[PDB]
Amino acid sequence: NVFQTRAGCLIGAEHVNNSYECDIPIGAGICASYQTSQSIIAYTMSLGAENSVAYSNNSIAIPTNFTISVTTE
Amino acid sequence: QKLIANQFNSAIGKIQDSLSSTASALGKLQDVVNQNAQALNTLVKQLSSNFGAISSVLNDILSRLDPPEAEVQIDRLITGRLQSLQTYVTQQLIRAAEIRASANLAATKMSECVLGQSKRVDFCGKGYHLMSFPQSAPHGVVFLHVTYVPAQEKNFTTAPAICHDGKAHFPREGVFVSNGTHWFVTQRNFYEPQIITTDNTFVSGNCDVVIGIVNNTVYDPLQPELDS
Amino acid sequence: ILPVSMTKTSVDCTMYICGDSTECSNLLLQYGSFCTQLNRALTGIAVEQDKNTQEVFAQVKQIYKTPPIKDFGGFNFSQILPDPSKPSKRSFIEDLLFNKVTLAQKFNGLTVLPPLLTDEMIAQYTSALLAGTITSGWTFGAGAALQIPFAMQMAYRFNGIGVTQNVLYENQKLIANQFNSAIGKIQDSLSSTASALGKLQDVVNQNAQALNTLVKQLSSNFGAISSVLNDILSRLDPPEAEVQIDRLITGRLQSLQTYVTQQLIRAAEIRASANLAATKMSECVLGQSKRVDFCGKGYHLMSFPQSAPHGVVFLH
Ligand SMILES: *[C@@H]1O[C@H](CO)[C@@H](O[C@@H]2O[C@H](CO)[C@@H](O)[C@H](O)[C@H]2NC(C)=O)[C@H](O)[C@H]1NC(C)=O
Ligand SMILES: *[C@@H]1O[C@H](CO)[C@@H](O[C@@H]2O[C@H](CO)[C@@H](O)[C@H](O)[C@H]2NC(C)=O)[C@H](O)[C@H]1NC(C)=O
Ligand SMILES: *[C@@H]1O[C@H](CO)[C@@H](O[C@@H]2O[C@H](CO)[C@@H](O)[C@H](O)[C@H]2NC(C)=O)[C@H](O)[C@H]1NC(C)=O
Ligand SMILES: *[C@@H]1O[C@H](CO)[C@@H](O[C@@H]2O[C@H](CO)[C@@H](O)[C@H](O)[C@H]2NC(C)=O)[C@H](O)[C@H]1NC(C)=O
Ligand SMILES: *[C@@H]1O[C@H](CO)[C@@H](O)[C@H](O)[C@H]1NC(C)=O
Ligand SMILES: *[C@@H]1O[C@H](CO)[C@@H](O)[C@H](O)[C@H]1NC(C)=O
Ligand SMILES: *[C@@H]1O[C@H](CO)[C@@H](O)[C@H](O)[C@H]1NC(C)=O
């Protein structure tokens, strides 16, 4: 199986119309990953989940609860 | 208090388990060691190279060739090894500069996040910063940032101000919210409704200039007391 | 304006020094492992270049988008928000910045690799950041985004800089008009003047000059009869032909050494600039800063990021 990208061309991996997070970077927005079938797929990476706040000129959102988190650096 | 204590204990247990299970979290500290080991190994392995001479060992050359060209071979080896050492030293200098650049940031973080509380956004961990605890590590330091994150949201209907007697009342510290029928004033980071009164609001002129003002009664804590 | 990344370059060693010459490669093999250190250093530089952009821009968990109705209390953000009409989802000022920058052609063993993130992804990232800043304020930098009317957000900022909110609420039209006029003025200044983006053009010029010098170094005799490997091989007796070739090999190797060292130093400087840009994006944009002269002269209110070729642009 032969696939052509902007950073050369990839053989041995199949194209997918979906989009997921980047697992193994390749270049020009193309990331490859190991599906599950048990094959290797080359897709276009997705930046993140779509979201749209319900903005309005007289609407607010005030939290009613909290959570304490510990982060290691 | 009890809920926060339990959450902190659970977070500490969770990070301990995460460190105990996954071993790929210390890549930053391992990269320096691997790079230095590779540099030293390459520098050592560079010895066994002819560099254009007959042999890679000068003792063999001296024990087989007479001085007039043995010295030429030795000079070739000298040039090669000297330039290789030059390259290694330059690489070490650059890497040491990078490490010092990182150590300065580590010192700044230790001075600010640990010894005090930082208002710099996204400097001592995601969310609002509370405190930090330092932990040592081989050729490095590890911080445990403690942060505060709001959890469960709601929906309300705000208002920039409120008219009571033609005047305009603004919140001293907080916002005006409505649960559908009544109006309250609450702090901006935790839902805690309170009755609107002359202790949470300050007057500022008439109320035909503000855009979006909605009028409702404002309680006075003195009239009922004066009634008796 | 401040740069964030440089060109993603890589140069082959054997092809550069001994391009199509078996004898030259055989001679070069005697020098040890000098054909791998340069490749490793350039690979590290490339990975660092990718990481710089990945850490400067990718700071949003989701991809927010502005509501269709642009009712922001009189403010006008149409000059910075994305334009769906354009084939690429880039704003007006982003297009202006892209058209103000001008300028792989060599094939002596040198290649350039494309960046991991295309410009469309960078535009989407900046659009998400800007929409989050407009709609939710700074609450989207801590947890989930919380909607809030823009006038109330501006009142919060005014209270942040020690000015009572009734100052804003009773002058709203004046601040709206001043902000719109300022946006128009900066757009006109960017459109007219051309020397504002020197900090981004000089990096490209330096890289181009370095590559051009490295290529031009091929035509140096270095003390030999000629600068062509084939010419020396096809004319001279091999026992002295190899002696002549040694000088060329040494010269080209040391030239590669010099180029790699210069690239390393420049990459370190660019990394420092990228770290500064990331700090500014985290502080000025996702919140309000009390550090004097950090987010622009005067008391800081807020900021808007805009992308640029190999760099980022803030509007404090
Ligand atoms: C705020 O959130 C906390 C957890 O994040 C809630 O505490 C939990 O309450 C449930 C009761 O339904 C218990 O079963 C859990 O054990 C509690 N968790 C912890 C860690 O104590 C808390 O109830 C929430 N606040 C409100 C008002 O509901
Ligand atoms: C909005 O909040 C007010 C104040 O809490 C609510 O008014 C009270 O509602 C409870 C029942 O939920 C009654 O027992 C009280 O008598 C009400 N207060 C008064 C002074 O009459 C009101 O119901 C809330 N609105 C909604 C839609 O939940
Ligand atoms: C605040 O209350 C006043 C009543 O005192 C409302 O003013 C009335 O507005 C209507 C329509 O604009 C007029 O026809 C009346 O003559 C007004 N009354 C007075 C006494 O001036 C006002 O509408 C209220 N505020 C809001 C936002 O509705
Ligand atoms: C925000 O400003 C832009 C200026 O770029 C306005 O777009 C112009 O609007 C006028 C009408 O007042 C038109 O005559 C121009 O042709 C528009 N220019 C462009 C480039 O389209 C825009 O209208 C303003 N926003 C609002 C809500 O009016
Ligand atoms: C799905 O992918 C195939 C190639 O694998 C492509 O031919 C097809 O057009 C894609 N589907 C759509 C809707 O684009
Ligand atoms: C507030 O209402 C909007 C639409 O009315 C909704 O999309 C949003 O989820 C609501 N907020 C919460 C916290 O549920
Ligand atoms: C809010 O927007 C609505 C339109 O969606 C408009 O009718 C209303 O007057 C606006 N409120 C204010 C205070 O301007």
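Numbering, chain C: per Swiss-Prot, residues 726-828, 852-1064 in sequence.
The header says electron microscopy, 3.5 Å.
The backbone N, Cα and C atoms fix where each Cβ goes, and this holds for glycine too.
Feature annotations, courtesy of Swiss-Prot:
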VARIANT   C:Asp796 to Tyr  In strain: 19B/501Y, Omicron/BA.1, Omicron/BA.2, Omicron/BA.2.12.1, Omicron/BA.2.75, Omicron/BA.4, Omicron/BA.5, Omicron/BQ.1.1, Omicron/XBB.1.5, Omicron/EG.5.1
VARIANT   C:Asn856 to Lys  In strain: Omicron/BA.1
VARIANT   C:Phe888 to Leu  In strain: Eta/B.1.525
VARIANT   C:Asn969 to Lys  In strain: Omicron/BA.1, Omicron/BA.2, Omicron/BA.2.12.1, Omicron/BA.2.75, Omicron/BA.4, Omicron/BA.5, Omicron/BQ.1.1, Omicron/XBB.1.5, Omicron/EG.5.1
VARIANT   C:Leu981 to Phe  In strain: Omicron/BA.1
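Shown on the structure are the features that Swiss-Prot records.
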residue	record	contacts (Cβ under 8 Å, 6+ apart)
C:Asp796	variant position	none
C:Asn856	variant position	C:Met740, C:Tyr741, C:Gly744, C:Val963, C:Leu966
C:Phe888	variant position	C:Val785, C:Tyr789, C:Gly880, C:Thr881, C:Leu894, C:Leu1034
C:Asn969	variant position	C:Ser975
C:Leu981	variant position	C:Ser746, C:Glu748, C:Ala989, C:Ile993
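Using a CB-CB cutoff of under 8 Å against chain A, none of the variant positions from C:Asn856, C:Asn969, C:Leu981 qualifies. C:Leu981 (variant position) falls within a helix when secondary structure is assigned with DSSP.
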